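Trainee: Dropping the structure in here first, questions after.
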Amino acid sequence: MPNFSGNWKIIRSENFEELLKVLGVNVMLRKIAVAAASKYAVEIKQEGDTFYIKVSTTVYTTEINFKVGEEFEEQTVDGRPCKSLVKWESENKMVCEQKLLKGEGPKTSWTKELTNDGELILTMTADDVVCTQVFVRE
Ligand SMILES: *C/C(=C/c1ccc(O)cc1)C(=O)OC
């Protein structure tokens, strides 16, 4: 039965560069990252509240596994390791709060939501800045 499970392809990406700026990435790498972002693909497998997620671009791929409600280790958008915890906020929206393994830095979070119109919306937050990325089924 339809849930977050599937193969998703990005169609829109708002404020990605601004987010990277907040995370201290230099302009030239930001521009390359924006260009790289238009090939973001996401593969999800969901059973109950257990999730497998693989995000990839042209040259890079990362996988996470989590159970809602259970702390796990992942990276921030700028590849610093963090402790993560995901909770539901409604039937098809989840919110992840993150804490840096080492160091100090901006407060980062992310959300994933399946909409009525069959889109996947990712938001990624760093301090004051919110990046939104919209995906549709392949
Ligand atoms: C699901 C997910 C995907 C993602 C998208 C863009 C970038 O840059 C990293 C990761 C996520 O939870 O990331 C925060």
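Placement of Cβ uses the backbone N, Cα and C atoms for every residue, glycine included.
Annotation of the mutagenesis experiment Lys21 to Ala in Swiss-Prot: Loss of ligand-induced nuclear import; when associated with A-30 and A-31. According to Swiss-Prot, the mutagenesis experiment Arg30 to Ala carries the following note: Loss of ligand-induced nuclear import; when associated with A-21 and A-31. One mutagenesis experiment named in Swiss-Prot is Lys31 to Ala, and its note says Loss of ligand-induced nuclear import; when associated with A-21 and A-30.
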Trainee: Round to a whole number and give the Cα-to-Cα distance in Å for the pair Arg30 (mutagenesis position) and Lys21 (mutagenesis position).
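Mentor: So the Cα of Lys21 (mutagenesis position) lies 7 Å away from that of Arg30 (mutagenesis position).
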Trainee: Among all protein chains shown, how many Cβ atoms are found within 10 Å of the Cβ of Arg30 (mutagenesis position), not counting that one?
Mentor: 17
Trainee: To the nearest whole angstrom, what is the C-alpha distance linking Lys31 (mutagenesis position) and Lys21 (mutagenesis position)?
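Mentor: One finds 11 Å between the Cα atoms of these residues.
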Trainee: In sequence order, what residues of the same chain, 6+ apart, have a Cβ less than 8 Å from the Cβ of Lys21 (mutagenesis position)?
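Mentor: In sequence order, the residues whose Cβ lies under 8 Å from that of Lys21 (mutagenesis position) (at least 6 apart) are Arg30, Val129.
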